[PDB]
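**Student:** Following this message is one structure expressed as structure tokens.
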Amino acid sequence: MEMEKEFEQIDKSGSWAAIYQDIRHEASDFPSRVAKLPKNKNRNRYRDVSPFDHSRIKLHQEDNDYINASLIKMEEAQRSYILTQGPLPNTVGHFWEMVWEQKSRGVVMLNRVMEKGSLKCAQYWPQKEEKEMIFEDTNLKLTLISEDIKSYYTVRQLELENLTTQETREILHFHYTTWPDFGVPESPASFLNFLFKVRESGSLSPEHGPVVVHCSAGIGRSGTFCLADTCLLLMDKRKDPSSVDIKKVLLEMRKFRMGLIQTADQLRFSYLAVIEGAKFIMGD
Ligand SMILES: Cn1ccc(C(=O)NC[C@@H]2CCCO2)n1
């Protein structure tokens, strides 16, 4: 079926939970043996969210190459993304090592450091220009260059220096700051505006390594971001945009990381975002 009318048909019939459970039943199951080794217990935030062995990002280190991160490679859309958990106190150096080694331009952050009164990820970037951060375990230095605070999101320019080689690179930090503590946003308008700002920066384009995207577990909000982006790109590329099937795209992405889209409310919000976004791309 088309999307917008499949949408109203699920709303009127109140069957979002049944649609979402079907997705969960059909989703791929692949091994994640490296994630479950005892030496990696303090590298995982949640015991039930792990990267598959076949698609995990490897650190360029011979001691321990493990990070909770996955490469999502979308062949028809010609986009790639790295989806990862929010960094932990003992993985902030690994996080920036990955950004460096994979040649990423942008980092997309969809959570606040504290939500619901608990810590959802480490404070992994510097908050003042004159107070830089050094990660001694991976030999990297990180400096805040500029910060632009808007009503729904903040963009930061950061400098990452590889202290072994003295090479430097500019990294863009796109921080969506207004996702509610419970539920999903009422309108997708600010989330779509944010996606378009990431796109306009070059961070999603083939001349750079894959964008790094995270929330707390790296599957819920993060899944919504890449699902909406890929669906809108396919609607631009194909002769028949109504052929894009958001449930099929989601199952394809779940071949590369488990659990993408965590609730039936997140699934409905993804439909809403793609539907509204497709009207803005053209004219109306
Ligand atoms: C981004 N884009 C390019 C073409 C289309 C498109 O025509 N989509 C058809 C409908 C409108 C809402 C749901 O899909 N969208």
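Cβ atoms here come from the backbone N, Cα and C positions, even for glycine.
Feature table excerpt (Swiss-Prot):
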- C215: active site, phosphocysteine intermediate (ACT_SITE)
- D181, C215, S216, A217, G218, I219, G220, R221, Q262: substrate binding site (BINDING)
- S50 to A or D: No phosphorylation (MUTAGEN)
- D181 to A: Substrate-trapping mutant (MUTAGEN)
- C215 to S: Catalytically inactive mutant; abolishes sulfhydration (MUTAGEN)
**Student:** Here the binding-site residues are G218, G220; which one has the lowest number of other Cβ atoms no more than 10 Å from its Cβ?
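**Tutor:** Least crowded of the binding-site residues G218, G220, by Cβ count within 10 Å, is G220.
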**Student:** Using C-alpha atoms only, work out the spacing between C215 (mutagenesis position) and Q262 (substrate binding site) and round it to an integer in Å.
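**Tutor:** On Cα coordinates alone, these residues lie 12 Å apart.
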**Student:** Can you check what DSSP calls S216 (substrate binding site), collapsed to helix, strand or coil?
**Tutor:** coil
**Student:** Around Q262 (substrate binding site), which residues of its chain at least 6 apart sit with Cβ under 8 Å of its Cβ?
**Tutor:** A217, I219, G220, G223
**Student:** Name, in the order they occur in the sequence, the residues of the same chain whose CB lies under 8 A from the CB of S216 (substrate binding site) and which sit 6 or more residues away.
**Tutor:** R45, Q85, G86, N111, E115, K120, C121
**Student:** Taking the Cβ of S50 (mutagenesis position) as centre, how many other Cβ atoms lie within 10 Å?
**Tutor:** 22
**Student:** In sequence order, which same-chain residues at least six apart have a C-beta under 8 angstroms from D181 (mutagenesis position)?
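**Tutor:** Counting only residues 6 or more apart in sequence, the Cβ neighbours of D181 (mutagenesis position) under 8 Å are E115, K116.
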**Student:** Please find, for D181, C215, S216, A217, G218, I219, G220, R221, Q262 as listed binding substrate, the greatest distance between any two Cα atoms, in Å.
**Tutor:** 16
**Student:** Taking the Cβ of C215 (mutagenesis position) as the centre, count every other Cβ atom within 10 Å, in any protein chain shown.
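**Tutor:** Taking all protein chains shown, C215 (mutagenesis position) has 27 Cβ neighbours within 10 Å.
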**Student:** Give me the Cα-Cα distance between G218 (substrate binding site) and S50 (mutagenesis position), rounded to a whole Å.
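**Tutor:** That comes out at 10 Å between the alpha carbons.
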